[PDB]
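*Asks:* Before we start, here is the structure in question, set down as structure tokens.
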Amino acid sequence: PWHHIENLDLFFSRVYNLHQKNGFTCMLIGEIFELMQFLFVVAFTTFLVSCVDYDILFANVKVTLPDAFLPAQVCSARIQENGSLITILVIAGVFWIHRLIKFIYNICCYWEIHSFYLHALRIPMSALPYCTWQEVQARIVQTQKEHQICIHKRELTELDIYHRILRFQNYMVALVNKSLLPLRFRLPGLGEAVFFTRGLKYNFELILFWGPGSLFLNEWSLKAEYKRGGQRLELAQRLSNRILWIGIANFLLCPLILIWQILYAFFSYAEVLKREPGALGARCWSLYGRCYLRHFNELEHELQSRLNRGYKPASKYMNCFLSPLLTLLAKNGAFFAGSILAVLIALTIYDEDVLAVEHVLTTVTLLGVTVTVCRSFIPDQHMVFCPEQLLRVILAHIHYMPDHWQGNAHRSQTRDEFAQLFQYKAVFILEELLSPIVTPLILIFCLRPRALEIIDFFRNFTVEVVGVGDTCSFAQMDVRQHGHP
Amino acid sequence: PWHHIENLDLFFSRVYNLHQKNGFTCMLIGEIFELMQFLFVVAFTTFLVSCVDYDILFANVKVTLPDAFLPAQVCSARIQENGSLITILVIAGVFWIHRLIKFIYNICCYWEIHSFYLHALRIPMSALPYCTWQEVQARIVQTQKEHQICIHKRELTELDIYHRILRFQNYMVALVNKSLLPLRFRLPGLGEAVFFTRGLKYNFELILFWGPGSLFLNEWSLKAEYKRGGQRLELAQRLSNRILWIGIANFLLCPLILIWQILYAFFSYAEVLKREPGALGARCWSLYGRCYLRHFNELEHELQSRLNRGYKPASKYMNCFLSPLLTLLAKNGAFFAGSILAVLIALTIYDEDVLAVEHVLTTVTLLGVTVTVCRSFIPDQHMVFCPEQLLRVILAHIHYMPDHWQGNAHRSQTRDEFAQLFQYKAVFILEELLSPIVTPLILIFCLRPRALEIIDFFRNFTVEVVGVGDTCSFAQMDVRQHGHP
Amino acid sequence: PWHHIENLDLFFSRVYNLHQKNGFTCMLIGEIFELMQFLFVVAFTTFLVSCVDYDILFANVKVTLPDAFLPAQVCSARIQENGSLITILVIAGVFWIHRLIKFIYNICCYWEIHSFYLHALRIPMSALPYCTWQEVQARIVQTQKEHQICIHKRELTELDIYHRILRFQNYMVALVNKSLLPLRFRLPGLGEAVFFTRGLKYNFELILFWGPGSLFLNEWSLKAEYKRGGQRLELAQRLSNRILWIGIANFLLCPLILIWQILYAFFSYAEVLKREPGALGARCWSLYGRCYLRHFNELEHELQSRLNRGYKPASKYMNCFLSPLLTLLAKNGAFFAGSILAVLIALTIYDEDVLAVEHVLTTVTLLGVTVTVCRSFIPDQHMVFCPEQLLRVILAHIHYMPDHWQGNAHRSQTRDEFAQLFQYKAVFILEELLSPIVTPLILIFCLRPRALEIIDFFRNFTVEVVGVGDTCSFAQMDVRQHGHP
């Protein structure tokens, strides 16, 4: 039944994604819960805005919650009489309906892959979370004569399945590393800033690869017109017009995307401001660092393995760089906040009728939050500074470092060059909130002029590997600093 | 004064236990506090049930606590008029009185050992917590001509004191490792389950060793009738009748034991559900793992040393096994709980009169507990998976591993075989609560049929070591998987 | 402009202190904030004592905070009518004014050093927090012909700048290590106790070095009269009179210093009793251990580097010493506290009207604090005891250990000898609170009799190093136990 599927790219992508998302049933439940998350966010925001009154809740017998909830008829009438909200409601509803249709289609598309796993591979769906991709790939390449997927080419190879899965990720890595994309700017106040978000990456990929009129004809061969040099200026102008149209669309959807981002961030990151307020001072590998430390023909889990093995030294290194003014401010703010909080707590203990005072409880809560977040920037008074033996054990994992880092690891030049590869979680959240605003700007003013050189790139950096199609060249550039398998 | 004590087993057991429980005064205070714990639990439960009224406490001038407490006369009358409670009260009172009598007797029994330490050993009672059992045993064997405990045999030896202390623990280890005890079952829903609790072990030991009519005549020689083969069926039938009677007694005491277990668990494990709600997700060496990883002639602290040195790798290993469905459920439950909790907290901060609403405070508390327990099952996003180099450093400590573990450490066959040696703290608590119920069942239906083979064992697996008595054979079986000193 | 400054001691001290306190602006802001801390403490205590009434706050419409605050006119009248408070107010005001004058003077004194850094060294004030003292000292010694600070001697050397910076710290180390200072006592109840506080060290230094009539003439040469032996008894009697006068002054200022210490400790250590109540069970290197493990000619950061590298093993070692009675008391107190707290929490959850009871909330808070501080003394049930391989890795860092420590590290003789070098944070706080009381006593009865031998020391333990002046002898004594570079 798996003879000449003729979409081996998407087939292998799905075969790999079903192994990553452990099990067909677990993937199904994950997508069900993600649909439920969106539905819950939208419904709960609508409820809070319309039904609840906040007049008899803020107190201006005990007041019970069903007192504040208006009856369903008048709440629905108030929803209807809004308009400005009823527009966003239909927009979100049609988006959710489209998502549900896609999920219904993918259900069968992935049940096919489940059957392929069960029969052609003899791998039970209970032994997937305890099997490795090396074994799955070895079985696929061993049984390649029985299930008979690709005998058009002579045989199937691990290099062929790699090229099939990572065909567009190799192109994105080559672009980002050859600096053919507008992701660096000079900001008065900070200077050099690398701005690379999920929205920007999605837009770049949608402009270049996906779509009916993109650079790639079907899914494994870019249109022949892009392999010649005569029509260079035509191709550049066409790409510029496409980029302009997509940037205009991004600007049109800006309020919707911004509202969704704000709501999701407040729902998914505001309980941490009490449960663990120091969790936003930590760091994570930036979306630029992921595309910068990535080899050619390297799977997502193979990259995450290194980015996990090299995380604790990368936190120790970035903690060995004390900020003096920040430490001073933290110490003094903590002292003042704790000195007020101790008096409040002693008064409350001696007599609790002081909790009924108008603002004492909220004051105490906010002062506790303040002292707990200020105590998070004070480094431990006893930590060993060895910033040279830390890079030697980071470079052993991330495999890529600029040449001017091994000699001088203590300078304030490496720390801010490395901070683009290892950014604050709060900076990630911030630059994700600013994305719906500043994504069209980069997609109109900063990407459209470059539209020429990109089309030069795709013309002279594409190899026709037999049995696979058009892939990106690896050994041609080799101008990534270190280089390592 | 220590000439021919004639109970060297119990004497050496006490000499070792006084070294373990550091100091005579510390052991005395420990037993005083354990008596006080039992008294407090019983008295506090009786108080909460009888005196307090909960009508004028639940509010249906400020209400003060002495308002709820009924006067002593009417509370005592209400205690008296119960009956169903006054029976449990006399039962608990006579149990506590018996315990106090035993403690009074042991006071003098251990002051004798304190004097033996002070005089015959020249070890002050202030240098015990800083002395090792190797030194204590060396001193005992060196001064064995002055204090003159055992010159009936030619000399005293460390092997002799080992055999004297661990005479019954060697038998229990041999039984559990030769599978002559009913501790494994097939449960529809889980499959193979190892059920071994303190109640079961105590009952096994009370059936076999302790008692007037048990297998052992005095304390170091089993009755001669058990060394012959003629009366095999008589001995088996007698053992079966004894097991039946003791299992019937266990079933008769079931409600008392169950009530005590419930009360003690609620008193000693319910503050952790707020103080550290993730502490029940941790793991501990099961009572089966203790008897499985135990050598022959190995003291309790010598076993605990290994079980402590091999605890961190044994936690890392069992954490390297992700549960996909559990992680999905945890992530989604945490998202929903935190999204509701953030709205509640923001409302409370903006205006605190919303805390007077009927259910807001208990809602907030339960939602915080929910999000904090759900966040405990989400593994850290950055952890290295190396499940082969972890068994190599566990086996170096626990010294015992089945043969079919070194080859395949990532399978879902080893993880659930190892989870019988390293169980959840919550599973320990659960199977301890079910013990008063399901202990007689195993003691009537599952142990009574085996009563034949046990008596075969004791007949052909007992060695008469001169100067010590009847001990268990070590080199006869040697069918524990790895083997190591 | 830096030709023959003629106060090279203070000049180099300031050059080093500006490198340590990272940057001129950061040092300025630190001193501003320390002045503000003192002002805030004093003003807030005065406010709490005078303005607030606590009658309409303790409740004997909602009560708002501006209701409790008396109007400024009557609060100022109440401040004026006190007297006993208005005296302390003028004392604190003149102290703060003197501190502000000193700060104004030091502003210019350190702007001079900032200019010296910028011009004579070519080290920008933005590259200081990322430069090392080795590089700063190398630059100072390299450019020593251009800026022309000291060509009176032949050349400048790193040994010369070391001797210039640490001239008095070497003397203090020699005294403390030769036991010419009264810092050890026999206390009935504890026995040998080492009492060394910041007040005692400041008084010792003010008696010996600083001042107009101290032992040192200007700043690098002790008066010639102290280099002869004829006037020994005169010099001893003069030193005794000076010590007596300074001890009398210390006793006169005792209530002021004690009030300040109490207020500062309550303001800076009472929020930790809720934020992290186990933080006072930790340990820190005592002020005696600092002067005991210190080499000759070793800077403060060079000492702190070792005391930081040898902190985790020094905590593991002092945790490998179990206190049996303390562990028993902790376990039992935690059990009882948690058993009461669980009942209170279950009642609150089932019905929240029980929070309005007169003492339930403060009871719950104090019981939570009790159980959380008791749970802090219970050691982790799984920790490896290897107290011999810990001293081998501590001595590698602290470089100094008595001879009778390597053989027997498990005894209860080393643990209490090492506990004078590594003390509880709470013991530090306590012995700092008792300092204003017991500092004059040691300065009248215990230091005044020794005044003879000290003057012997300074007479026969001073070397005239050319180009530097009078320094302390190093190789003369060499009776510190281990010895290491």
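We number chain C the way Swiss-Prot does; in order, the residues shown are 36-95, 108-532.
According to its header, this structure was worked out by electron microscopy, 3.4 Å.
Using N, Cα and C of the backbone, Cβ positions are placed for all residues, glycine too.
This is the feature table in Swiss-Prot:
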MUTAGEN   C:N265 to W  Impaired autophagy
MUTAGEN   C:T412 to W  Does not affect lipid scramblase activity. Strongly reduced autophagy; when associated with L-321--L-323
MUTAGEN   C:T419 to W  Strongly reduced lipid scramblase activity and autophagy; when associated with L-321--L-323
MUTAGEN   C:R422 to W  Impaired autophagy
*Asks:* Let me know the most crowded of the mutagenesis positions, choosing from C:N265, C:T412, C:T419 and counting other Cβ atoms within 10 Å.
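*Replies:* When each Cβ's neighbours within 10 Å are tallied, C:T419 leads.
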*Asks:* Taking C:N95 and C:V108 as the residues either side of an unmodelled run of 12, what is the Cα-Cα distance to the nearest Å?
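*Replies:* Per the coordinates, C:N95 lies 14 Å from C:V108, Cα to Cα.
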*Asks:* Should any of the mutagenesis positions C:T412, C:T419, C:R422 have a Cα within 10 Å of the Cα of C:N265 (mutagenesis position), which are they?
*Replies:* none
*Asks:* Is any of the mutagenesis positions C:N265, C:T412, C:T419, C:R422 near chain A, in the sense of a CB under 8 A from one of its CBs, and if so which?
*Replies:* C:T412
*Asks:* What Cα-Cα separation, expressed in whole Å, is found between C:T412 (mutagenesis position) and C:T419 (mutagenesis position)?
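*Replies:* A Cα-Cα distance of 11 Å.
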*Asks:* Taking the Cβ of C:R422 (mutagenesis position) as the reference point, list residues of the same chain whose Cβ is under 8 angstroms away and which are at least six residues distant in sequence.
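*Replies:* Long-range Cβ contacts: C:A377, C:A381.
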